[PDB]
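Q: If you scroll down you'll find the structure; I have some questions about it.
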There are 2 protein chains.
Amino acid sequence: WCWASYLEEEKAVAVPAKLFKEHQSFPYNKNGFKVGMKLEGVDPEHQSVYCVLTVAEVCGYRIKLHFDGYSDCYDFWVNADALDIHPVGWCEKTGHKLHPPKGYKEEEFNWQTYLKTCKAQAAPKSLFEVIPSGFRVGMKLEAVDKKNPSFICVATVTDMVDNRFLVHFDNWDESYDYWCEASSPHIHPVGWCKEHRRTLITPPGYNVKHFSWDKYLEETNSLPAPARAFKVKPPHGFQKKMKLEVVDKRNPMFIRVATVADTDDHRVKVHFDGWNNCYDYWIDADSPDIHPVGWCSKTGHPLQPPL
Amino acid sequence: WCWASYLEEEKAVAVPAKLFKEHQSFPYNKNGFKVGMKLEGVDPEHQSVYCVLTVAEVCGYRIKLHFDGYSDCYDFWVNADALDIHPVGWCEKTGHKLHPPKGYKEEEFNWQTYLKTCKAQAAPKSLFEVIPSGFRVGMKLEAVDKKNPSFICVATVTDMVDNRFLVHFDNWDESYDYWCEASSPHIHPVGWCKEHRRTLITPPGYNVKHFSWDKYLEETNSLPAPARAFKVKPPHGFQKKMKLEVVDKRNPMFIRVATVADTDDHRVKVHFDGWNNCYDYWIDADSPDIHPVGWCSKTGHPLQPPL
Ligand SMILES: c1cc(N2CCC(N3CCCC3)CC2)ccc1CCN1CCCC1
Ligand SMILES: c1cc(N2CCC(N3CCCC3)CC2)ccc1CCN1CCCC1
C-alpha cells in the first residue's frame, strides 16, 4: 500500500506538510522512551493533577502511558514530544504537587524509594522538552467549557508551565480544567461576553442577579488577564478532500488514512477512508493527533489503510 | 446473511434468550415513537437532571433522542421501553424539576406554550412504562464511583422513581450521579468498607482523620439504608464463545454480531466478530444494550454482520 499511488488513484492532494505546526509534523528525533521507564505527567481527564506514570508501550514516535497502581483502562497515548509529560523530579523542582500511585499516600512516597521498590529507572531528562506573554497564575478571564461549548464562564489561570497554562472554572469541579495557550479560541478577556451580547456563566453559589467583574476581582483580590496577552489564532489552511494521517480517537493505537470532510475556523472534520460517514468527527486543526502524509512511515508507526 | 448458518459454520451457540432480563429480550410491543414527538428524560451524563427531548430518529425498537436547543453531538439512543424517559408533564406531576431547552429560563417555559411555539406534539402517555424495598430518598450508603471504580464513597439516595433510585456522592459534582436498583453490585450498606478492610472515601471538605458514620448521620439528620434492602444480584449465565447482538458503544446506531470473549460475576467482555480484539470491552451483563440472537430481525433493526 502506497500513498503516492493512492493519491493518484483518488485524484487528491495531501494536506501540505507546511500547514502543520511543529508538534504535528515530522519529528527531528528518534523515540528514546523504553517500556518500563517512569516519569511524571498530567492526567488527561483531571488536568490539574500530576501523576506517576510508566511507559507501557512504544510505537513509532508515540508512547502509551500507564498510571501506576490504577487499571489499564486508563492507559493513554501521547507523542514522544508531548508537553505534559515530565521527568522524575520535575514536580518537586517546580513546586507542583505529585499524586502518588494508587495505594500510596503522599507521605509514603518519594521517587528514590519507589524506584528501588519497583526495580525500575526514570526516563532520562534528555528525552523531554520561551515566547513571553502577559498571562499569570491567578488572573481571571472568560472561557468556554470544552465539554459544554455553548457555555462561557468565569475562569482562572491556576497553573502555568512555559507557554501553556491551565484554565479552571471558579467553583466548578476540577475535571472541567484544561491546558491551553495564549492563542486559544476558547479564552476571552473579561467583559468579552458583554461586548458580544453573550451570557456569562457565573460561579455556583455566588450576586448572580447583577454580577460584576469589578466587584468580583476585588472580592477575590485578583487581576484580570490583560487583553493584550490574548493573541489571535491564524486560520489553518486545510481544505476539503485533502488527505492526511489521523489517530483514531475511538481506538487510539491505530493511525488511519484520512480525508478532510469539512472545516471551520479552527477545526477540521476528519473522515476515515473506507468507513461510513457516521464515524466522521470534528477535531482542532492544531491537534497533535493529526499528521502529514508519510508521518507513520517516517516514524516507524503502522498505518491503517482504507477499510 | 443468516444467524443459523453462521452459528453452524462457527460451531457455536447463541446465549440463551432465557438468560437475558426482560428489558434485554424480545419486546412484546411495536415501537410507537415518531420523529418529532417530544418528551422528558434523564440526561445520561448528568443523571439527576431531567430535560426536554425530541425524538430525532426511530430504528426498530430504539429511538434517538435530541436535547432541544443543544448540539446534535449530545444525541443519544435508548430502547423504546427505557425507564428514564417520561411523557410530557411527568416532572410537574411527580414534583421533579424540569430543565428547559437551551436558551429558555424556567420562568419562560411550560409545555403548552412550548408545543405551540414548536408546532409539535407530545409523545402519548400510552407509549411509556412495583417491587417494594426499604430504600428511601435521604438514606446514606457506600457506593462505587462508576467512573473510578476503585473508589468507594459516602453517598446518598437523592431521587427515586418506582424501582430505580439515584446515587449521589456527598460534596462531589453531580456529574458523578447514577441511577441503579436495589441489587446493584455497586452499592453497599454503611460500614461495609469496615467489614471488608476497604478505604471509604469521605466527603470533600469534611474530621477525615477518624470519620464516623454515626456522627455523620446525626450531623446530617439522615438515616442509613437498611442492610435488608440491599438485595443480591444472581450471577448471569453467559459463557465464553456464546454469540449475541450488541450495540456498538463507539457508534451506537449500529448493532453488531458479537461473541462473549470473557466474563466475571456481573459483566461480560464483548467482542465484535471480524474485528481486532483491541476493540473488545467490558459491559454489565444486565445492560439494555446487549441482546439475544434474532433481536434485530424481530424488531426491525439492521444488524451488522462480521467485518
Ligand atoms: C447539564 C449540565 C450543564 N452544565 C455542566 C457544567 C458546565 N460547566 C462546568 C465548567 C464551566 C461550566 C455548565 C453547564 C448544563 C446543562 C445540563 C443539562 C442539559 N444537557 C447538557 C448537555 C446535553 C443537555
Ligand atoms: C483523579 C481523580 C480522582 N477521583 C475523582 C473523583 C472521584 N469520585 C467522585 C465521585 C466519588 C469519588 C474520586 C477519585 C482520583 C485520582 C485522580 C488522579 C489519578 N487518575 C485518575 C484515573 C487515572 C489516574
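Here Swiss-Prot sets the residue numbers for chain B, with the shown residues being 232-360, 366-442, 444-544 in order.
When the header is checked for method, it gives X-ray crystallography, 2.3 Å.
Using N, Cα and C of the backbone, Cβ positions are placed for all residues, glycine too.
According to Swiss-Prot, the protein carries these features:
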MUTAGEN   B:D381 to N  Loss of interaction with DNMT1
Q: So 5 residues are missing between B:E360 and B:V366 in the deposited model; what's the C-alpha distance in angstrom?
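A: Between B:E360 and B:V366, the Cα atoms are separated by 12 Å.
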Q: Once the chains shown are all counted, how many other Cβ atoms turn up within 10 Å of the Cβ of B:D381 (mutagenesis position)?
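A: Result for B:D381 (mutagenesis position): 18 neighbouring Cβ atoms inside 10 Å.
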Q: Using DSSP with the three-state reduction, classify B:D381 (mutagenesis position) as helix, strand or coil.
A: coil
